[PDB]
Amino acid sequence: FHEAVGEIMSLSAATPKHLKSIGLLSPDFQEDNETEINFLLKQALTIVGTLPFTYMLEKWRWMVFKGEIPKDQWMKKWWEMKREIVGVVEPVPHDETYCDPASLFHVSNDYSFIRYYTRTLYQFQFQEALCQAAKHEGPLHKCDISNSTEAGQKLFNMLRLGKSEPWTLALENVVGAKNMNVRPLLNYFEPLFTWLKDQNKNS
Ligand SMILES: *[C@@H]1O[C@H](CO)[C@@H](O)[C@H](O)[C@H]1NC(C)=O
Ligand SMILES: *[C@@H]1O[C@H](CO)[C@@H](O)[C@H](O)[C@H]1NC(C)=O
Ligand SMILES: [Zn+2]
């Protein structure tokens, strides 16, 4: 929750609407659909890039800790999972002597990694929610929650809650749902999704 709340503010502030309203961006600057596509793809290379990697890493760690993977089949299973979840193949073969996942900082320093997954969703579930109280009409990526007191009050109703109540109840106070949902992310990236589908006709 902490990082999602921190991140939605930056997501809204980076919009060209707030930039042209703050004076940094000249008012005589109309955003072309090409620039919107470029910005969406730059965002996706981070947001949608990290999701399969995070999910695969956490699944491998859970399967190791649960004993489903034998100690002599770790790297085999790891590079098997990476070839069908992340879609990434190792350039050179690795035996059980390697510990490639341990080369990551969060693995060798004993940090839970699933946090970076849910945080990627929650923010969008927040953002898509906060644009409803802000009465946004256009695409989600152009939404700005500024100047709208209703969205701020809806957010604060959960912010003041803290840990006193279950996180599901906190979600229902903003997104109106008890379980995490991925539909806001797809709604956010739909303009990029259509363009990507159109660009891959022959590939
Ligand atoms: C919010 O209100 C201020 C005050 O009039 C205005 O300057 C600004 O353009 C409005 N919109 C945004 C996105 O800041
Ligand atoms: C932007 O819209 C124009 C008008 O339909 C179109 O010709 C152009 O291909 C579009 N570009 C992108 C990146 O969507
Ligand atoms: Zn932070």
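Residues displayed in chain A correspond, in order, to Swiss-Prot positions 400-602.
Yeah, the Cβs are placed from backbone N, Cα and C, and that goes for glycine too.
Look at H505 (mutagenesis position): DSSP puts it in a helix. When other Cβ atoms within 10 Å of the Cβ of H505 (mutagenesis position) are tallied across all protein chains shown, the result is 15. Here the residue is the original one, but Swiss-Prot notes a mutagenesis experiment at this spot, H505 to A: Complete loss of enzyme activity.
Here Swiss-Prot flags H505 as active site, proton donor, drawing on sequence analysis.
Quoting Swiss-Prot on the mutagenesis of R518 to G: Increases very slightly the interaction with RBD domain of SARS-CoV-2 spike protein. Non-local neighbourhood of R518 (mutagenesis position): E402, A403, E406, each in the same chain, at least six residues away, with C-beta under 8 Å from its C-beta.
Under the heading of mutagenesis, Swiss-Prot lists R559 to S and annotates it as follows: Slightly inhibits interaction with SARS-CoV spike glycoprotein. According to DSSP, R559 (mutagenesis position) sits in a coil region rather than a helix or strand.
Of all the Cβ atoms in the protein chains shown, 8 others lie within 10 Å of the Cβ of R559 (mutagenesis position). Between the CA atoms of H505 (mutagenesis position) and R559 (mutagenesis position) there is a gap of 30 Å.
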